[PDB]
Amino acid sequence: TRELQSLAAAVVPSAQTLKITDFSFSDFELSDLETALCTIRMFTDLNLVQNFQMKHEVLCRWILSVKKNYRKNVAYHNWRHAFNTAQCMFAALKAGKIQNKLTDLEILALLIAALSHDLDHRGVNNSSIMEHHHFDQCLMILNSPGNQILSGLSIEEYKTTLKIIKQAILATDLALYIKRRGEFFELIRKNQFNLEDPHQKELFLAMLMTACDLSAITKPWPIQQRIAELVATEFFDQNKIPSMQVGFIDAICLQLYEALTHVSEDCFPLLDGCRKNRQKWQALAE
Ligand SMILES: CCCOc1ccc(S(=O)(=O)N2CCN(C)CC2)cc1-c1nc(CC)c(CC)c(=O)[nH]1
Ligand SMILES: [Mg+2]
Ligand SMILES: [Zn+2]
């Protein structure tokens, strides 16, 4: 309750002051409290606090609960990753201009899913069955006394939001992503992609989740190097790395950020950042 008072009492600077609109954003300089404030600012500027009548102290407690149920002892899959995933979702909605393509309920659900998609992760070396666990954690927090940020939704809105959240979190299973992306790229190829169709909307949301989840691969080189270190620490500690990164960028990332740019030209900086990182890793590969 110490940390709650300080957080509930604090003033929240603008999105601009907090840099959370930049695709190249980094959290290394930030304290836990500051990531909490950034998260509040994300809900606020996406109009979520207004439109769904969230009570300040409930939102605060909810963020603290989420943060608390990530394990600090895990090198990469921890609160900072979740936080960064949500900041990328925010950036893509705002600067990437995806916002206007989605409903308020969709946006509410993506933001929540982004923050919650890896809840209670124990590290890759301890083991969509895991994604079912992350969503289960998400739901438990959403239903805890004092943490009910969805209380202002009608029962109908509430069910629709949980479904989107669940799908969103399950979508972060890279196997599901590989399974489903074929259709997405194909649709883009033929310039047939259409957000008005429910099936394609849901598919887009899945792709968007993966794009944010992997967003570290798009960061300015000094930052990417740093995160790759965290990832390697988790993979191996809990010379072949540069070629691995290149394989990962080629196999998983490039096409995704390419498609995403086709959906919205303003998401280009993610693609651009990803390409530059490939250059850097490719060079080290030799
Ligand atoms: C930096 C040390 C090792 O990095 C990697 C090595 C191999 C692979 S991978 O060949 O695509 N693959 C390895 C096995 N697994 C199912 C995950 C995917 C991904 C990664 C990788 N995964 C991730 C996701 C955890 C990230 C964060 C965006 C990353 O920078 N690299
Ligand atoms: Mg995960
Ligand atoms: Zn993740």
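Here Swiss-Prot sets the residue numbers for chain A, with the shown residues being 537-663, 679-789, 811-858 in order.
Per deposition record, X-ray crystallography, 2.3 Å.
Each residue, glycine too, has its Cβ placed from N, Cα and C.
According to Swiss-Prot, the feature active site, proton donor maps to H613. According to DSSP, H613 (active site, proton donor) sits in a coil region rather than a helix or strand.
Per Swiss-Prot, the feature Zn(2+) binding site maps to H617, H653, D654, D764. Under the three-state DSSP scheme, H653 (Zn(2+) binding site) falls in the coil class.
Taking Cβ-Cβ distances under 8 Å and a sequence gap of 6 or more within the same chain, the neighbours of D654 (Zn(2+) binding site) are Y606, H613, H617, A618, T621, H685, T723. Annotation comment: Swiss-Prot describes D654 as Mg(2+) binding site, evidence class experimental evidence.
Annotation comment: Swiss-Prot describes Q817 as 3',5'-cyclic GMP binding site. The secondary structure of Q817 (3',5'-cyclic GMP binding site), as reduced to three states from DSSP, is helical.
One mutagenesis experiment catalogued in Swiss-Prot, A767 to N, is accompanied by this note: Changes substrate selectivity from cGMP-specific to dual cAMP and cGMP binding and hydrolysis; when associated with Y-775 and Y-853. Neighbours of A767 (mutagenesis position), defined as other CB atoms within 10 A of its CB across all chains, total 21.
One mutagenesis experiment named in Swiss-Prot is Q775 to Y, and its note says Changes substrate selectivity from cGMP-specific to dual cAMP and cGMP binding and hydrolysis; when associated with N-767 and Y-853. Long-range neighbours of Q775 (mutagenesis position) (same chain, six or more residues apart, CB within less than 8 Å of its CB): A767, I768, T769, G845, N849, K852. The DSSP secondary structure for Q775 (mutagenesis position) is helix.
Listed in Swiss-Prot is the mutagenesis experiment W853 to Y, annotated as follows: Changes substrate selectivity from cGMP-specific to dual cAMP and cGMP binding and hydrolysis; when associated with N-767 and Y-775. Under the DSSP three-state reduction, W853 (mutagenesis position) is assigned to helix.
For ligand 3, the recorded positions lying close by, meaning a CB under 6 A from one of its atoms, are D654, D764; the full candidate list was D654, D764, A767, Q817. In the shown protein chains, 23 other C-beta atoms lie within 10 A of the C-beta of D764 (Zn(2+) binding site). As deposited, the model skips 21 residues from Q789 to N811; the distance between those two Cα positions rounds to 18 Å. A 10 Å radius around the C-alpha of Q817 (3',5'-cyclic GMP binding site) takes in these recorded positions out of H653, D764, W853, in sequence order: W853. Spanning 15 unmodelled residues, the straight-line distance from the Cα of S663 to the Cα of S679 measures 12 Å.
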